[PDB]
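Engineer: Can you keep this structure in mind? I'll have questions shortly.
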Amino acid sequence: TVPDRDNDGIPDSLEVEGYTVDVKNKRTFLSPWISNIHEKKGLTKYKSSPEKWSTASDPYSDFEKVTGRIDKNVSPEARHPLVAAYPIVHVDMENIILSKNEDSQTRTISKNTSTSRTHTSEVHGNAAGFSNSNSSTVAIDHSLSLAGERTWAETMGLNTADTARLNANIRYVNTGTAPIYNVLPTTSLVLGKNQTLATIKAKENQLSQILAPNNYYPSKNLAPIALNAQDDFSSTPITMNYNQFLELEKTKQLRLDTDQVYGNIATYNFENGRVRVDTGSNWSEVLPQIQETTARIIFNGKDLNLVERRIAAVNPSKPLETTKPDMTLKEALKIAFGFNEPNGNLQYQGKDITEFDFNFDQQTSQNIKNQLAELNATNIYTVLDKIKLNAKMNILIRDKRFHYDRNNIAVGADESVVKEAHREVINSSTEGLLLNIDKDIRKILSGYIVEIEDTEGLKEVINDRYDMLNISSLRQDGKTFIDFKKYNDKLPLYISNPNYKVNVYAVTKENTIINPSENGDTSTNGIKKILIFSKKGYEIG
Amino acid sequence: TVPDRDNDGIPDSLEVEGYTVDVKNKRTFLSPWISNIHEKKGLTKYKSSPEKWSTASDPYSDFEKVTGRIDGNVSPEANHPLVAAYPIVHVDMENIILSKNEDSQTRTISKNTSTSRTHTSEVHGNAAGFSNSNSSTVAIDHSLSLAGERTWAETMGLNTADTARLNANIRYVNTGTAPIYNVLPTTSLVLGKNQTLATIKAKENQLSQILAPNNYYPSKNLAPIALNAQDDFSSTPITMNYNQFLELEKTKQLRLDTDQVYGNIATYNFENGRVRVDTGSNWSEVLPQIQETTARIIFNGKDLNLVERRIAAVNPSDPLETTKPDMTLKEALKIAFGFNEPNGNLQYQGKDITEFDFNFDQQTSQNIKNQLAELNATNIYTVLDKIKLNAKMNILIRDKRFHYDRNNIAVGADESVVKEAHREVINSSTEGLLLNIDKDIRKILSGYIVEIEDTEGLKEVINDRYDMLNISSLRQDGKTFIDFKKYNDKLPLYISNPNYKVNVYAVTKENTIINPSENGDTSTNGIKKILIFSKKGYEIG
Ligand SMILES: [Ca+2]
Ligand SMILES: [Ca+2]
Ligand SMILES: [Ca+2]
Ligand SMILES: [Ca+2]
């Protein structure tokens, strides 16, 4: 006869005042939080809403989340009652291949790509800020693989009356916290600004495979999915005219907008413990309610990729959402991403919180500036355990070192960081070098520039082209390999004197050029470089 | 037990004499209005009718509305029992392209448009005004984009025996208070008076996406819907013969009549709280009942766009509609739109109520003139808390400063406020002008006319063309930019004497012309202008 308004299984007083789940001899017990006998064993103090069946409005209950009777692919950070469990799938593009529409063996362009999940922010000054849909922008390689390939349009033989067809290899990736079971979304390939070339639509129930969190659908040891290469019934290619081809060759960038139609939800069944796809549940019934009653936080501290989580905060207008527990910013960071306090300081695996850069949108900036004024403080890193969150807040934590473009991708840091990151030299040789460059710093480097300094000092650039900076490689053990052999007619570096200096430069992605310049510049004159490597000729060998 | 006739969950005496929903320890509590302890916390005193399950006849209950057990996309002012929740969706047209029906790279004409929701009233005196329909008019840009493009019919190269095709990019927009979930409406494109060119019937349930209030269906970071472009199952073009092309070039105006077929309603499910689209409920059942038992009020204070809200008022001939609470005009403005009285004066974000203009239909003007007669007063702005509202009224609150056309769109103000709007100069030069013009004032300006004055005084107009007035540009920092270089062959203002005077004119949207006059008049001779700018040539540098 205890009260239970929401029918999840936990009585109301437990959900308000704190509860925990403990395993005795082998059985599980759900008991209230008694501080002296529970903190010792290392248990977690849960708090929930006594009037919602799921506090984060996702399809898994509070009981099912804390007690483990859940579909086991739900990510471990989403087993808290206040972290939402929902999938976020986008499309990753491996490589494209461009042919002319009908001896065509050396008349195709086959390039590698690079796809990243984007979070487009406010434009600076001459064009709720952060919007909720899955989109990724690819970046086609501008370097050369064939020794004498040039001039894409004349490489193929494209004229103004001709059309060009496109083909590519894609694979999906779920970076959220819940699995997708049968249906895959319908992404669309936008070129330029609004010019949709095609809508990539997978066949319905052509799979029965699960798409678990942090996993790819054609797995990394299988073959990718090719756009419209199957032909047969779908012999409809992806056609571009001449103007669109010129726009693609100028910009060298596409965009893949993915929608949010997923399948059904697989639910635990209390009789025999079987997880089975429920045709009564659906993700489209849940995703708006997740998006309206939770606070979004985006973070890239594990690697330079954006990771989105949502945390169930209050909304002071509705009385049903004033029932959820109070959520400070510190606790949200601790339960959602994995920060900790080893000695008092909130850090993320060594990196302190003061090395990250808080960026809100408009409404959140107003909302937090009011709290900072009423708390009488100016440093947000001091009062991080008093900033209350509310619903529809958008926060964006990012690393302070690098510089980010309009889509919040790291495109190149300060020069002092790049110089510091190249201080570990393992092997020096006439053919190449070996360094221990960090994984984070090596994301933002577009390429390298090699030139020879005389004893007096001169400048002769071996790879003196915009599309010849691709020399660097990486052995899997953890050691990169720069290569002078690649653009020196497969002959080693011409050490004319042992008292010379071999100057190597680095260029970040915000400074590189991907096209020929205005008049004729296929040279590295107008490219900003950073001094990286300058040693004598007799310390090389 | 307590009496509860309507069977929603609130007892009768509470609904008649006032109630509110308080949150104690963490649980919610529906209580009568205790004036001592509910006024301090800032709660709202609700009132409803004890015999209607939904007082504003919309498909959400009174209980569901006050307690927060509602769809979270329902607009926040429609959380009151006395404000109806229903969608008002129309079509926004972005840009059109016109070409001849079949080398067509310069045989086309591409223009940007401007779409606004209309509220067509009666003609002045020489032909009850307000009716229930969603329609918007577009305004194709009459000015030029290239250097010397002219003469639309000769630009496309048409004769009397030619037909032209039409293609455009549209976007739906929901400005009501409730969302649509699967179905999109079926608009029709009307040229002139009744010449329907085509009916847009974008296929239902090829989407599953939501059209939330104050949001667009292909969202602003996606690509728009193209009219009849892809041809997948659309083998018919949008044809237009020569006569209709002549009227289109004469008018440069269309019309988009959108009907009211929407999908189903998503309702709260009390066992697990899942908001799920119910196949039983439907908006077609609800919308006439909303339209017969409420009193609409149209307002354009936030910007110069019309916003329609409906407030549940009594109807004295009906015994079930004498159950609803008494609604005054002040309370309707306070709960529907967001007016407040800080000191005792009803004002909408600083602007006092006396800055707005009241307009009724015939029946409402009779009904309100009788109330002013029996109240013994002549000023409606003084007795605004004693004007009772009844059902089927129609009020139109609009801004006093402007002048409105047939569709109640702001098309011009008086001269004095236009001169006052341009007295903030950020930077002045011979290249352009930097100003802070207010965003509402700059919505009624069609373009500018620039000219140079002699030291004795002469009249030399630089851009002396009707299609060469678009010399204003707006940057995202919030500051406009006039530009002399646009029609001076990319060359700055040729000042001949530093003691000259520069004169810039402004032409509003009611005074501009879209077609040259009867003989050949591409001149700006008979165009009513306004003195904006008069400095010297030695002060702009
Ligand atoms: Ca409970
Ligand atoms: Ca609960
Ligand atoms: Ca009742
Ligand atoms: Ca009622």
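Numbers in chain B come straight from Swiss-Prot, and the residues shown are 203-304, 312-336, 351-764, in order.
Per the header: electron microscopy, 3.3 Å.
Including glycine, each Cβ sits where the backbone N, Cα and C put it.
Not my notes, these are from Swiss-Prot:
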type    : residues                                       : note
BINDING : B:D206, B:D208, B:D210, B:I212, B:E217         : Ca(2+) 1 binding site
BINDING : B:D208, B:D210, B:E217, B:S251, B:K254, B:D264 : Ca(2+) 2 binding site
MUTAGEN : B:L216 to A                                    : Decrease in the ability to bind to LF and partially toxic at high concentrations
MUTAGEN : B:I239 to A                                    : Decrease in the ability to bind to LF and partially toxic at high concentrations
MUTAGEN : B:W255 to A                                    : No effect on LF-binding ability and as toxic as the wild-type
MUTAGEN : B:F265 to A                                    : No effect on LF-binding ability and as toxic as the wild-type
MUTAGEN : B:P289 to A                                    : Reduced toxicity in combination with lethal factor. Decreased membrane insertion and translocation of LF
MUTAGEN : B:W375 to A                                    : Loss of toxicity probably due to faulty membrane insertion or translocation of LF/EF into the cytosol
MUTAGEN : B:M379 to A                                    : No effect
MUTAGEN : B:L381 to A                                    : Loss of toxicity probably due to faulty membrane insertion or translocation of LF/EF into the cytosol
MUTAGEN : B:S411 to C                                    : Loss of capability to undergo conformational changes that lead to pore formation and translocation
MUTAGEN : B:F581 to A                                    : Loss of toxicity due to defective oligomerization
MUTAGEN : B:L595 to A                                    : Loss of toxicity due to defective oligomerization
MUTAGEN : B:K708 to A                                    : No effect on toxicity
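Where in this structure would I find these features, and how exposed are they?
Structural biologist: A helical conformation is recorded for B:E217 (Ca(2+) 1 binding site) in the three-state DSSP classification.
B:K254 (Ca(2+) 2 binding site) carries neither a helix nor a strand DSSP state and counts as coil.
Taking all protein chains in view, 20 other C-beta atoms sit within 10 angstroms of the C-beta of B:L216 (mutagenesis position).
When secondary structure is read from DSSP and collapsed to three states, B:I239 (mutagenesis position) falls in the helix class. There are 11 other CB atoms within 10 A of the CB of B:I239 (mutagenesis position), with all protein chains counted.
Within 10 Å of the C-beta of B:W255 (mutagenesis position) we count 17 further C-beta atoms, all protein chains included.
If you take the C-beta of B:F265 (mutagenesis position) and look for same-chain residues 6 or more apart in sequence within under 8 angstroms, you find B:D210, B:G211, B:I212, B:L232, B:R271.
DSSP classifies B:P289 (mutagenesis position) as coil under the three-state reduction. Around B:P289 (mutagenesis position), taking its Cβ as the centre, 22 other Cβ atoms fall within 10 Å, counting all chains.
In the three-state DSSP scheme, B:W375 (mutagenesis position) is classed as helix.
Sequence-distant contacts of B:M379 (mutagenesis position), defined as residues of its own chain at least six apart whose C-beta falls under 8 angstroms from its C-beta, comprise B:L300, B:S301, B:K302, B:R316, B:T317, B:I318, B:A387.
In the three-state DSSP reading, B:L381 (mutagenesis position) counts as coil. If you take the C-beta of B:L381 (mutagenesis position) and look for same-chain residues 6 or more apart in sequence within under 8 angstroms, you find B:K302, B:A387, B:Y465, B:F468.
With a cut-off of 8 Å between CB atoms and residues at least 6 apart in sequence, the same chain places B:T419, B:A421, B:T422, B:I423, B:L479, B:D480 near B:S411 (mutagenesis position), listed in sequence order.
Neighbour list (B:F581 (mutagenesis position), Cβ cut-off 8 Å, at least 6 residues apart, same chain): B:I603, B:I618, B:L619, B:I620. DSSP assigns B:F581 (mutagenesis position) to a strand segment in the three-state reduction.
Applying an 8 A CB threshold to same-chain residues 6+ apart, the list for B:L595 (mutagenesis position) reads B:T601, B:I603, B:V606.
Cβ environment of B:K708 (mutagenesis position): B:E654, B:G655, B:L714, B:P715 lie under 8 Å away, each six or more residues apart in the same chain.
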Engineer: Can you tell which of B:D206, B:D208, B:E217, B:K254, B:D264 has the least company, meaning the fewest other C-beta atoms within 10 angstroms of its C-beta, among these binding-site residues?
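Structural biologist: Each of the binding-site residues B:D206, B:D208, B:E217, B:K254, B:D264 was scored by Cβ atoms within 10 Å; lowest is B:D206.
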Engineer: Can you list which of the recorded positions B:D206, B:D208, B:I212, B:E217, B:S411, B:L595 have their Cβ under 6 Å from some atom of ligand 3?
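Structural biologist: What lies within reach of ligand 3, judged by Cβ under 6 Å, is B:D206, B:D208, B:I212, B:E217.
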Engineer: State the count of C-beta atoms found within 10 angstroms of the C-beta of B:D210 (Ca(2+) 1 binding site), not counting that atom itself.
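Structural biologist: Excluding its own Cβ, B:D210 (Ca(2+) 1 binding site) sees 21 Cβ atoms within 10 Å.
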Engineer: For ligand 4, list the recorded positions among B:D206, B:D210, B:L381, B:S411, B:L595, B:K708 whose CB atom is within a distance below 6 Å of it, in sequence order.
Structural biologist: B:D210
Engineer: Out of the recorded positions B:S251, B:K254, B:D264, B:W375, give me the one sitting nearest to B:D208 (Ca(2+) 1 binding site) by CA distance.
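Structural biologist: For B:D208 (Ca(2+) 1 binding site), the closest Cα among B:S251, B:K254, B:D264, B:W375 is found at B:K254.
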Engineer: Roughly how many Å separate the Cα of B:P289 (mutagenesis position) from that of B:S251 (Ca(2+) 2 binding site), to the nearest whole number?
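Structural biologist: Cα to Cα, B:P289 (mutagenesis position) and B:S251 (Ca(2+) 2 binding site) are separated by 24 Å.
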Engineer: Can you check which residues sit near B:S251 (Ca(2+) 2 binding site), meaning Cβ under 8 Å from its Cβ, same chain, 6 or more apart in sequence, and list them in order?
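Structural biologist: Sequence-distant Cβ neighbours: B:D208, B:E217, B:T257, B:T546, B:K547, B:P548.
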Engineer: Centre the Cβ atoms of B:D208, B:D210, B:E217, B:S251, B:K254, B:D264, go out 8 Å, and tell me which other residues of that chain have a Cβ in range of the Ca(2+) 2 site.
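Structural biologist: Close Cβ neighbours, site residues excluded: B:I212, B:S250, B:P252, B:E253, B:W255, B:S256, B:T257, B:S263, B:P283.
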Engineer: Work through the recorded positions one by one (B:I212, B:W375) and point out the residue whose CB has the fewest other CB atoms within 10 angstroms.
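Structural biologist: Each of the recorded positions B:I212, B:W375 was scored by Cβ atoms within 10 Å; lowest is B:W375.
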Engineer: Roughly how many Å separate the Cα of B:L216 (mutagenesis position) from that of B:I239 (mutagenesis position), to the nearest whole number?
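Structural biologist: Distance (Cα to Cα, whole Å): 17 Å.
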